[PDB]
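See below for the structure under consideration.
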Amino acid sequence: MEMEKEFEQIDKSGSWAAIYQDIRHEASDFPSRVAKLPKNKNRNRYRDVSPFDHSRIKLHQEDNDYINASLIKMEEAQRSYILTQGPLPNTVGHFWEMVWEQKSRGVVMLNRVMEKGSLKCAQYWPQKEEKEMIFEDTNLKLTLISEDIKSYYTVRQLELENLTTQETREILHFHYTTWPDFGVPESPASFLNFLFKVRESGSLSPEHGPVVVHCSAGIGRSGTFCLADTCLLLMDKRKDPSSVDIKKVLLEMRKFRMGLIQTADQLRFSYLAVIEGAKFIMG
Ligand SMILES: CNC(=S)N(Cc1ccccc1)Cc1cccnc1
């Protein structure tokens with residue numbers, strides 16, 4: 001059923017809360033035993049948001065390999081994503097270790113450091129060129145190279161150095177700065193515009209490791225970003241762009257990380273973003 005018409009049918013019937021609970025009911029439940037070990041309590045931002053054991057990213061160290069991060073592998077679309085929480089004061093070194101070890105080119109940040117008067121993630125990148133950051137626990141150095149500030153987002157060029165080998169790599173930081181403190185954006189135009197720039201950078205392409213995507217918990221805004229990208233890529237590949245079922249793509253993604261799309265409003269916004277993107281994606 002053309003998602004356009006499915007959209008108008010749910011809107012006129014005001015059944016968004018009913019559709020959303022149906023997804024919550026059918027979603028996968030897999031064990032998260034490593035996340036719940038007592039040694040890992042200060043590595044989790046939220047007690048109720050954990051990576052599944054089968055899809056968790058492992059740090060390459062013998063001491064403690066745990067980080068709150070999941071590999072979302074979309075087989076038909078040929079795209080992979082790492083979805084993670086906003087880094088904590090004691091996991092900023094782990095965060096940059098993961099980017100290094102997974103060979104990522106891009107980091108996508110969908111939150112502000114402060115929202116609703118509370119801290120939603122650590123200040124984990126340098127704000128000035130001449131004041132670099134050293135992560136002593138993982139042996140990494142991070143330098144700000146350049147910053148491009150736009151009305152709806154900021155792009156930064158970062159240099160990550162493995163202090164053990166003196167290898168360096170260029171990481172691109174894509175920071176969506178205008179998601180409102182409550183609800184979702186009224187129009188998906190600026191979110192779609194931001195997505196286009198991520199792809200254009202090469203950050204989502206198979207020559208690199210998977211893109212790292214985060215918000216505060218790494219399931220809500222983060223879920224919306226990967227769901228929209230994957231649905232638009234499938235509409236480009238299929239002979240019948242009308243066979244793309246957004247609810248079925250979301251349940252596939254929820255096999256790899258719990259709780260993706262946190263509200264009925266985020267579900268409606270994901271439909272709007274894909275729907276608007278179709279007309280353009282259609283040539
Ligand atoms: C309102 N912007 C839309 S719907 N875009 C389409 C799109 C397709 C796939 C992924 C992201 C975005 C972007 C764009 C940029 C420059 C000129 N036209 C369109």
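Structure determined by X-ray crystallography, 1.8 Å.
Placement of Cβ uses the backbone N, Cα and C atoms for every residue, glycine included.
Pulled from Swiss-Prot, these are the features on record:
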- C215: active site, phosphocysteine intermediate (ACT_SITE)
- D181, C215, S216, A217, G218, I219, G220, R221, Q262: substrate binding site (BINDING)
- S50 to A or D: No phosphorylation (MUTAGEN)
- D181 to A: Substrate-trapping mutant (MUTAGEN)
- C215 to S: Catalytically inactive mutant; abolishes sulfhydration (MUTAGEN)
Please identify, from the recorded positions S50, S216, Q262, the residue with the sparsest Cβ neighbourhood, meaning fewest other Cβ atoms within 10 angstroms.
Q262
Per residue, counting other C-beta atoms within 10 angstroms of the C-beta, which of the binding-site residues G218, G220 reaches the highest number?
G218
Maximal Cα-Cα distance (Å) across residues annotated as binding substrate, namely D181, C215, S216, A217, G218, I219, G220, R221, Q262:
16
Minimum Cβ neighbour count within 10 Å among the mutagenesis positions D181, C215: which residue?
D181
Fill in the CA-CA distance, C215 (mutagenesis position) to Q262 (substrate binding site), as an integer in Å.
12
Expressed to the nearest Å, what is the distance separating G218 (substrate binding site) and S50 (mutagenesis position) at their Cα atoms?
10
